[PDB]
Amino acid sequence: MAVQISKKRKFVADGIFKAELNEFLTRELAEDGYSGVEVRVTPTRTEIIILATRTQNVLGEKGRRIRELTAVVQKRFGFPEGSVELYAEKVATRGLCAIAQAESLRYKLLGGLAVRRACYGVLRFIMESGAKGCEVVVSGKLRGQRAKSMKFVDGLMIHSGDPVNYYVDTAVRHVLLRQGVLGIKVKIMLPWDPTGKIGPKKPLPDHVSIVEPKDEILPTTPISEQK
Amino acid sequence: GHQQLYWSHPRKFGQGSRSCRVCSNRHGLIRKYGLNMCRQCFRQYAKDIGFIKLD
Amino acid sequence: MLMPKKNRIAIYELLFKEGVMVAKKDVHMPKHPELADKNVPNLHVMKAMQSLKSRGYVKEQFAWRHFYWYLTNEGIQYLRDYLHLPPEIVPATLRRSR
Amino acid sequence: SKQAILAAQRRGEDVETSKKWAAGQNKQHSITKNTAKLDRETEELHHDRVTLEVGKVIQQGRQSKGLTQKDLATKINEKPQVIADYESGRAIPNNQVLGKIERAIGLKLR
RNA sequence: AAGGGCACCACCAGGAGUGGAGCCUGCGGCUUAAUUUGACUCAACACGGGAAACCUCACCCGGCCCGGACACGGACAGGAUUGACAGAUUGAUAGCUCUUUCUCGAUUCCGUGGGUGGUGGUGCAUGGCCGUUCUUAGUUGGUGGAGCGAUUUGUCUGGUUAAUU
Ligand SMILES: [Mg+2]
Ligand SMILES: [Mg+2]
Ligand SMILES: [Zn+2]
């Protein structure tokens, strides 16, 4: 009431808070399979939900790391004490998350092996995790001094229209190798089926489904059943 | 150094006042709605800020 | 850096009360926002925490324009020895709640 | 086993000889992590870097022999940046390179 | 070369023009201590969101500062060092230097190694992003068929469509 902000500036500031929080939390716990965040803002104590893959090391020893993370969040973003609390949730089907798979590819590449072998392994893990299709692109100074790009597409993938806003998900990473950086681009097309959590509802707009009819027997001679 | 002439030129109004809140660059700065991001950083972060290309 | 001793004591004890230190990257700021009464400019906090990182007592991360600092166990031991405090009190992040 | 092999060769032969994998060649850079594990692994997602103590040990041992990063790197046949990355706690450790540094400066790093 | 089809970044039928004039602005050149620099057919030239009085700012002419981590030696409470009034000095109320002495207190200072920063170079070492080829209808496996093979068929004579529709 005393301090006031117009609704346009308020919503823009909320988006900026989400963007900076997501970038800091990406930069910090990238080696823990970060894979997104949710904020639940309310005119009281708020919540921030971290959708990690391995939560047992996002939480430190007796939850020390989660405590220092909520401390730095409360000290940077100017929240009053106790008005922010920080949660962690394990993400189901990590093979369907583009951020986690791009980090896994970065881990394999930093460990050092054939780029072919790493991309094949990531791609086949994504397929047997349940995706409709995948596309992995690696670009940069591969074997040789001139940069190339290599894509490892497989399965099914849409590119155009509004369905590719919610029905695939992408991730871009940089890998700081010994000679320049490589670029990692992973796209995963999600299944539709359960209309639940593993994918989206509202299937692809040109997929019609026709229910089958019943037996429809006995059109023969008239009978009447009274009560 | 010293104290009375180190940062003494006034960084009130103008391009020496304002900088991007992400990269601390001074050029192409969007200050509408109090974004205070440069145009490249805004294009990077616009989708999860809430701005969508819609038409 | 010169940093008269009372400023260093203030920065260190504030890093010890809660195990984090969240200074912002600009040197031309006359006070740290939350020290702000012990006459500690932001440059002193930046360079003191940089020295702490160089000895390996503090891990840092960098957001858009802000530094974040976490106090490691060697940092616990070093700050405990520097402040001459007894070896049973802990920073807040180590234990405050169940 | 030498005893069983020499025992079998003094009588009726049943021994089997076979060539080693990397036999008769010099791989200049030996790989540090087994790619059978690295291709298999999907869960664990982090690489441990060199500790600050190891970099300090390299720093003090090198400085106590009138030796620079360029000269140490040339002596152990590596680029100067990998030495500067070992000393600065940034590079993923390689046991083969670490062993070359130990024979260069006379300290023990593992 | 032929045969089908298509497009006002092609033409036809035209409209409004631009090219001529004054001025604004961007490029080249010339001049300058400097007139910072990128981009040169479409796909550079009111483009770098580039409307620069200072700042921006890179360029020119001068002048302060260390914001040189850390490690190892050296020197050090009989002082490692830090500021400073007045005069000169300076563009300057930079204790920047010189004279003069007061003040601070282990944080610094000196040497070696090494940090760190860089609108420094290289976009012909790269990532990402964008433009363009290219606003048109095009592109590809699996299994089968042909061919020694490169390859080809699928992806087509015809009709139709904005469209391998
Ligand atoms: Mg369409
Ligand atoms: Mg024309
Ligand atoms: Zn931005």
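Backbone N, Cα and C atoms are what each Cβ position is placed from, and that goes for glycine too.
Taking the Cβ of A:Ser6 (mutagenesis position) as reference, no residue of its chain lies under 8 Å away while being at least six apart in sequence. Here Swiss-Prot notes a mutagenesis experiment, A:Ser6 to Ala, with the remark: No effect on phosphorylation by CDK1. Greatly reduced phosphorylation by PRKCD. Abolishes phosphorylation by PRKCD; when associated with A-221.
The note that Swiss-Prot attaches to the published mutagenesis A:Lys18 to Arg is: No effect on sumoylation. Abolishes sumoylation; when associated with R-214 and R-230. In the three-state DSSP scheme, A:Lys18 (mutagenesis position) is classed as helix. The Cβ of A:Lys18 (mutagenesis position) lies under 8 Å from the Cβ of A:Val37, A:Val39, each of which sits 6+ residues away along the same chain.
Per Swiss-Prot, domain 'KH type-2' is recorded for A:21-92, and the stated evidence type is sequence analysis.
Experimental mutagenesis is annotated in Swiss-Prot for A:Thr70 to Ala, with the remark: No effect on phosphorylation by PRKCD. Abolishes phosphorylation by PKB. A:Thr70 (mutagenesis position) falls within a helical segment according to DSSP. Using a 10 Å radius centred on the Cβ of A:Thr70 (mutagenesis position) and all shown protein chains, the other Cβ atoms total 19.
Cβ-based neighbour count (10 Å, all protein chains) for A:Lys227 (mutagenesis position) stands at 2. The annotation that Swiss-Prot gives for the mutagenesis experiment A:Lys227 to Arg reads: Does not affect ubiquitination in response to ribosome stalling.
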Rounded Cα-Cα span from A:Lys227 (mutagenesis position) to A:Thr70 (mutagenesis position), Å: 71
Subset of mutagenesis positions A:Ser6, A:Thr70, A:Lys227 within reach of chain B (CB-CB under 8 A): none
